[PDB]
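Engineer: This structure is in structure tokens; I'll ask about it shortly.
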There are 4 protein chains.
Amino acid sequence: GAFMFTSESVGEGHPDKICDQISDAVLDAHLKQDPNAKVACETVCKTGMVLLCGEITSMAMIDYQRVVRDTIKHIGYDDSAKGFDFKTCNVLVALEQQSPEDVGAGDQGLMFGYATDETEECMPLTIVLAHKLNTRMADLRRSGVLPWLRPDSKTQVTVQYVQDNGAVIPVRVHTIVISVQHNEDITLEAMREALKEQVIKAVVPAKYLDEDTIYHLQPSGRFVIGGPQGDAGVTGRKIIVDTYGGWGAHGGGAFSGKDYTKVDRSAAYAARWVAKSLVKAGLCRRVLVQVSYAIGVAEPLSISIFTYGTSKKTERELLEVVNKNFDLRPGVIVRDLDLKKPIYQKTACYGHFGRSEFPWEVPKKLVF
Amino acid sequence: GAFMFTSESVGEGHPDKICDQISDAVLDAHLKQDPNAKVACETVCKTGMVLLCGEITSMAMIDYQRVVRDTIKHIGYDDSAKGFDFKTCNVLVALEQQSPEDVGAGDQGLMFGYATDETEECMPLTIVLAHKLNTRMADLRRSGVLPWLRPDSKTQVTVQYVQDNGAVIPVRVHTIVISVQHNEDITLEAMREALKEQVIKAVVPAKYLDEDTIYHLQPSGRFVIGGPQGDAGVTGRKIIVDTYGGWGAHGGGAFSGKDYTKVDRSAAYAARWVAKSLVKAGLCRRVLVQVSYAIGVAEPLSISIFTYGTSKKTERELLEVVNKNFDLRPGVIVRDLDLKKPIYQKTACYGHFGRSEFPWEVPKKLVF
Amino acid sequence: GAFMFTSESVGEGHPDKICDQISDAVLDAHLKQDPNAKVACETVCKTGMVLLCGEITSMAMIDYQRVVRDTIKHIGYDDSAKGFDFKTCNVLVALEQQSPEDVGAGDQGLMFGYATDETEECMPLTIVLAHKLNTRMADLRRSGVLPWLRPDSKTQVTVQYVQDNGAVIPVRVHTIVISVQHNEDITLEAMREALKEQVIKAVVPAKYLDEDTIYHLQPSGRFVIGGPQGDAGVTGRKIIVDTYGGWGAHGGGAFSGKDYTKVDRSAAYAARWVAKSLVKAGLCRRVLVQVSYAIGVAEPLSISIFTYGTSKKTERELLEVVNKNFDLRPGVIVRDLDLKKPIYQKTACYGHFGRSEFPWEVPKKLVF
Amino acid sequence: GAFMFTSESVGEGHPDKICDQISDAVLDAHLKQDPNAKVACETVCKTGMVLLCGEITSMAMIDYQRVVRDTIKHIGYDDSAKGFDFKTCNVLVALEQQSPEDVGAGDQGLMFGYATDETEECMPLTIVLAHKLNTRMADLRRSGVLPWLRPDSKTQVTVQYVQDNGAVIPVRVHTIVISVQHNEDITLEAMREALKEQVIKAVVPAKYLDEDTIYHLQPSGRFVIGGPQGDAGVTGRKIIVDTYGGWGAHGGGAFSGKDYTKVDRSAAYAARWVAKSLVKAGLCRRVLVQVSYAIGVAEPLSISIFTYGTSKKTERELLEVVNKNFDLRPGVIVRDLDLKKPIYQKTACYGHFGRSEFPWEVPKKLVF
Ligand SMILES: CO/C=C\[C@H](N)C(=O)O
Ligand SMILES: CO/C=C\[C@H](N)C(=O)O
Ligand SMILES: [K+]
Ligand SMILES: [K+]
Ligand SMILES: [K+]
Ligand SMILES: [K+]
Ligand SMILES: [K+]
Ligand SMILES: [K+]
Ligand SMILES: [Mg+2]
Ligand SMILES: [Mg+2]
Ligand SMILES: [Mg+2]
Ligand SMILES: [Mg+2]
């Protein structure tokens, strides 16, 4: 049933992602000293100008200058020409900090969860590849292998598919577009070559690369001092690269800067969890699980399972399987997924879904 | 095939929407004097602090102080206590302004379009009601009828559905949550009453309100000097309320602040257009049209039509109907949809899809 | 030997003075917990936007949000229309805070000290009156007596003099100009009347007011929402109203935000001290003491005493009196003047010289 | 009558002076297109962050981005490591711009003027040398002769004097302190040597240098990425280096950013003019002319001439010479001194007094 699909991802230095990371680093910094710290913060950045905003009720002593600069350094902004230097940039902190199982969902909400068997991660090939492509250039940047590579990058992967009496099989990577920031002493010709051999061919399965696959490497020519200015970076503006790459459904809630008490984060994670568990348990090849909550109520106000005619069990057979194996009440979610743990910054770039190192990515047994 | 769904929308004073509007007012201000002005700007705001960023290549003389303050005044921030006064707020302009049919799409892209017959607008009931609810309080604010009403509001509408040998029929509004900023001299009891009688019951069809429908009006109590702070307002962070309320598919591109040359805006509008045309022409009851573009190429690199088994014609019958009635090349899109016109600010709040006053919302004939 | 002279002073809400006070409040906040805290900070403000900058090496835990807002509240900005509300203004903190007798002067320097017997304070009548005029409207503002009075004011006092076989005798207040911010419900006519009866006539000695004295009260008409925007307030820009009102000599060093280790502050205070001591001890009627320091050296590198032919003893008789009664080495100065004490914020408005409540204003005995 | 004196001056890249220059470049930019433009602006800066504030009523089209960046480039900030790059720094413009002989002084005021014959410029040796020292390193920076020299510097010159049956004769330069920002590839030993041979000895007259003169070159060691940060740069904070180096009298008014209608600027220039004219006409060796104005009145409300017993004519003989050769009414001052001319930015660094290229520095004939 042929159709094509494109997804994108951004590197650790893309301005928006710089902000998502700093906001989550501030969340990690509080969890380590107070796992009940209430965090609600966001970051805004513009060329060596970082603004930290937010209301956080906690009881931990934090050096925000330190957690902001350390995060910029980790991302790789240490020199001047790169567009950012953690040692010299303006970190204006305008953050306000106070001090002091069957909970109940804050804010009516509707979270979505998605999983597909086209990849071992149970994520769309398109977004999986987009993320790995960025992940790989960071590796090469940090190992020393490609020392011209700078932090800011963008990746787009378009794959041709075909349905299958149920749903979704990738056939080939139709085209790949990558742009990455770089140092001056490196030719456009040398960058393009390294991008194809060392990053693309080193992450994309042979099965998908072709004699026709189109490559668009550094299409706009040069991106040197293109460091994060990107006309103002912001938190919460990369909602689709943080999730499914345009593939499931998304209600609009951003993750970074919000602690584990916000259903937007927790519940979204819980819904991914059940979606991944279901395909993993052989119960379907592709699922879109929809969980609704009602302001005040703890127990979900209606969960819906949408297989795309890819399950043998039948929605409202699969619904019992979920109601017998999962307790999606907010509090139980944070307890089961170990959501008080400072794992948030790693979550802030390269996607929240797909990587197995996250609790919600470990499939539950599922006794059926 | 019962399921439930929730959508949300925000008023003209919600900080993010304040930013989306100012960005598009700056786009309008340029189009009026140079329809070829190249605009790429964003706004950030935080309590009487508005920052305008961006790169715009144009040849028009614009008073940004004037277009930023006029926009805040239009939204309704003229007094102090409201959280914003266009006469006193800091408008820091950091914008850089330069001077000098078969084009070809910039940036590989994948735009989505959606339409459904559950409402005359051809939009999900859930998001249509969410928007109308906010639209109505603005009317009452502006007429004088509810003079305690301030600009910032948030609305959530959750409707119970049932499929139908094809797709999607709303049955009832299960619950409604609304919070709106307000003046001090007005009781929580008086606000709640006016919200039910004068806004909810004056916009939601009798068929959907019930003796059980749940109302959550000003749940968090008061929201007086609330105003646009939300710790920070940003452009491009309300991507789902600008489109389908979590209903079609969304690849991630924001609209406000980008001119008509960006496929993220134009092509998204074009895809809504054909989706709306298709259901209007009786060819399906619900569609998800997917249009792909390839960097450099003008003609779409693959359009996909997904009816949900609600068309009698059959995808790749309906695809010919689209290829015989539409020319989705970028340049033809801006020409046919009159995209050089300064209509953008009206597009910046209450949704981009649904309102008939926009070119992309006038269904094309469709000769089949 | 007739001549005329004018001086000015500003109220606690003048933007520059708001900054001088916040910077010194931050200095007080550190001294109370670490009398060796090394403070070097400055503040910038612009309508409900306060930026705290600086490098301070100390070991005290301080809530800068708290010391900034408390200082704005103390000044009297609690409501919206006033141009500032400590509860709602943006306090962006960009401060960096580290942790860990015969000292020796940092930076070559030349401090000046001045005293005159025309007033009991040993300060020029012109600046003394200018300050008292502002001090009095604050009293009336804070008592309740003139409840329309807002924080920001400016005062200028011009007095006609006559020399006297030595130096300087005030004869009459030639003209007085005062502008003070105010609430809307108060007539220009009522403000002008209260300014003459209740503030001017209540602070200026009858001996100096005349049937000709000129009054310029609220000359520019109304100053209501004239709250601190004053197109950006700053620290260190009110160097002459902080000292002698244009009367001694001033080398350029600002006081606020600098701890007691900076010769600019300490030594200036020490020089005022000896100047006041000398006239107090009957040794001259008017003095300009000049103390020089050499980078690295502790003992002053040359002190000069300039009486204006008003001493009977003779410069270099008076120099021995000073060398026998004072040890102006930096460290001894901070020890004798109790300069580790958090008295700095009170120093930040209404002048550093004149008020007896400050150590440097208590005249030393002087054994001659 | 021996005494010693010290003065200081700062280079074009000292943060405060960066701000004084940008403010005056904005004033120049308006005068060139509207000599009646009413300018009242100030600049604030902090590491690649420049904020332009102010109210200017004018009728000229100005590209503030352009006049701010051109000014930073002129100063010499083009590379990254220098602490500033006009191509990458944040220039946030928050300026508001409107449109539409016997005038009469605005604001009661008291301006001071000073001149002395110890140098051909008729300025204190101490401040003349301090300025020339900075001027010289800029020359060498700009010529290529000392290519390690960066824009930010500070200079202090302390000279030993002796009175003379009238007033003030310099005897020798006691000590000189200079610190200048620099590039990494240059030794402290090489910088110190070049500062003594090529800048100090190339500007200070042999008569004043000695075998004992003390040199303090780059005392704090290195100052590489120093650049303009000083935690913050502001306009109007270098009031004494802009005038007499602590030598005449100063009432407190800053110059930069204020147009020629403000008596603070104009009248201060007028008072320097007569002071310079008087000593030039042989009528005294040292003068302190004091001109007072009354709000509303055009003709000066009392001018006082203080020779220090160095004139043969006698104050109130010299007063007639001034009243017969000068018309210090505000409007006549701007007309005679050609104050509508865009010469202000050159006035913004290296002192307002002393350089003959300025109208107020050309001595008037003086018919006695
Ligand atoms: C207490 O109500 C506050 C805020 C509201 N949710 C909004 O800003 O949209
Ligand atoms: C270590 O030197 C630094 C700074 C120098 N005094 C200046 O900024 O003027
Ligand atoms: K967010
Ligand atoms: K977004
Ligand atoms: K955007
Ligand atoms: K200062
Ligand atoms: K000053
Ligand atoms: K100024
Ligand atoms: Mg709520
Ligand atoms: Mg809000
Ligand atoms: Mg030093
Ligand atoms: Mg400096």
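Numbers in chain D track Swiss-Prot; the residues on display, in order, are 17-116, 129-344, 346-397.
A Cβ is built for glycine as well, from the same backbone N, Cα and C atoms used for every other residue.
Pulled these from Swiss-Prot:
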BINDING   D:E24  Mg(2+) binding site
BINDING   D:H30, D:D180, D:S181, D:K182, D:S248, D:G249, D:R250, D:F251, D:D259, D:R265, D:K266, D:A282, D:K286, D:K290  ATP binding site
BINDING   D:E58  K(+) binding site
BINDING   D:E71, D:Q114, D:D259, D:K290  L-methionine binding site
MUTAGEN   D:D180 to G  Loss of S-adenosylmethionine synthase activity, but does not abolish polyphosphatase activity
MUTAGEN   D:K182 to G  Loss of S-adenosylmethionine synthase activity, but does not abolish polyphosphatase activity
MUTAGEN   D:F251 to D or G  Loss of S-adenosylmethionine synthase activity, but does not abolish polyphosphatase activity
Engineer: On a simple 10 Å Cβ count over all chains shown, which one of the binding-site residues D:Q114, D:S181, D:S248 is most densely packed?
Structural biologist: D:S181
Engineer: Near the Cβ of D:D180 (mutagenesis position), how many other Cβ atoms are there if near means within 10 Å?
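Structural biologist: Around the Cβ of D:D180 (mutagenesis position), 28 other Cβ atoms lie within 10 Å.
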Engineer: Distance check, please: Cα of D:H30 (ATP binding site) against Cα of D:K290 (L-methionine binding site), rounded to an integer number of angstrom.
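Structural biologist: The Cα atom of D:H30 (ATP binding site) is 25 Å away from the Cα atom of D:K290 (L-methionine binding site).
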Engineer: Using CB under 6 Å from any atom of ligand 12, narrow the recorded positions D:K182, D:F251, D:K290 to the ones that qualify.
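Structural biologist: Qualifying residues: none.
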Engineer: Rounded to a whole number, what is the CA to CA span in angstrom between D:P116 and D:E129 on either side of 12 missing residues?
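Structural biologist: So the two residues bracketing the gap are 20 Å apart at Cα.
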Engineer: For D:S181 (ATP binding site) and the residue listed as 'Mg(2+) binding site', determine the Cα separation and express it in whole Å.
Structural biologist: 11
Engineer: Assuming the binding residues for L-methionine are exactly those in the record, D:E71, D:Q114, D:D259, D:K290, what is the maximum CA-CA distance in angstrom, rounded?
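Structural biologist: Taking every pair among D:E71, D:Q114, D:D259, D:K290, the longest Cα gap is 33 Å.
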Engineer: Any idea of the Cα spread of the ATP site, D:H30, D:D180, D:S181, D:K182, D:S248, D:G249, D:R250, D:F251, D:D259, D:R265, D:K266, D:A282, D:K286, D:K290, as a max distance in Å?
Structural biologist: 42
Engineer: How far is it from D:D259 (ATP binding site) to D:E71 (L-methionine binding site), counting Cα to Cα, in Å?
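Structural biologist: With distance taken Cα to Cα, D:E71 (L-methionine binding site) is 26 Å from D:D259 (ATP binding site).
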Engineer: What does DSSP assign D:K286 (ATP binding site), in three states?
Structural biologist: strand
Engineer: Looking at the recorded positions listed here (D:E58, D:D180, D:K286), whose Cα lies nearest to that of D:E24 (Mg(2+) binding site)?
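Structural biologist: When the Cα distances are compared, D:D180 comes out closest.
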Engineer: Checking interface proximity: list the binding-site residues among D:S248, D:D259, D:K266 whose CB sits under 8 Å from a chain C CB, in sequence order.
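Structural biologist: Among the binding-site residues D:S248, D:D259, D:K266, the ones whose Cβ sits under 8 Å from a Cβ of chain C are D:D259, D:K266.
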Engineer: Going by DSSP, is D:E24 (Mg(2+) binding site) part of a helix, a strand, or coil?
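Structural biologist: Once the DSSP labels are grouped into three classes, D:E24 (Mg(2+) binding site) ends up as strand.
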Engineer: Any idea which of the binding-site residues D:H30, D:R250, D:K266, D:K290 has the thinnest Cβ neighbourhood at 10 Å?
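Structural biologist: Among the binding-site residues D:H30, D:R250, D:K266, D:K290, the sparsest Cβ neighbourhood within 10 Å belongs to D:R250.
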Engineer: Under 8 Å Cβ to Cβ from D:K286 (ATP binding site), same chain, six or more residues apart: give me those in sequence order, or none if nothing qualifies.
Structural biologist: D:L43, D:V55, D:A56, D:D292, D:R293
Engineer: What number of additional C-beta atoms lies within 10 angstroms of the C-beta atom of D:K182 (mutagenesis position)?
Structural biologist: 21
Engineer: Using C-alpha atoms only, work out the spacing between D:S248 (ATP binding site) and D:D180 (mutagenesis position) and round it to an integer in Å.
Structural biologist: 14
Engineer: Can you give me the Cα-Cα distance between D:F251 (mutagenesis position) and D:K290 (L-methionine binding site) in Å, rounded to a whole number?
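Structural biologist: Given the Cα positions, D:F251 (mutagenesis position) is 38 Å from D:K290 (L-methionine binding site).
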Engineer: Tell me, by DSSP, whether D:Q114 (L-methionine binding site) is helix, strand or coil?
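Structural biologist: Reduced to three states, the DSSP call for D:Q114 (L-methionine binding site) is strand.
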Engineer: Who sits close to D:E71 (L-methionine binding site): which same-chain residues at least 6 apart have their Cβ under 8 Å from its Cβ?
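Structural biologist: For D:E71 (L-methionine binding site), the qualifying residues are D:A56, D:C57, D:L111, D:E112, D:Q114.
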Engineer: Within a 10 Å radius of its Cβ, which of these binding-site residues (D:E24, D:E58, D:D259) has the fewest neighbouring Cβ atoms?
Structural biologist: D:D259
Engineer: Would you mind sorting out which recorded positions among D:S181, D:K182, D:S248, D:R250, D:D259, D:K266 put a C-beta under 6 angstroms from ligand 2?
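Structural biologist: The recorded positions passing the 6 Å Cβ test are D:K182, D:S248.
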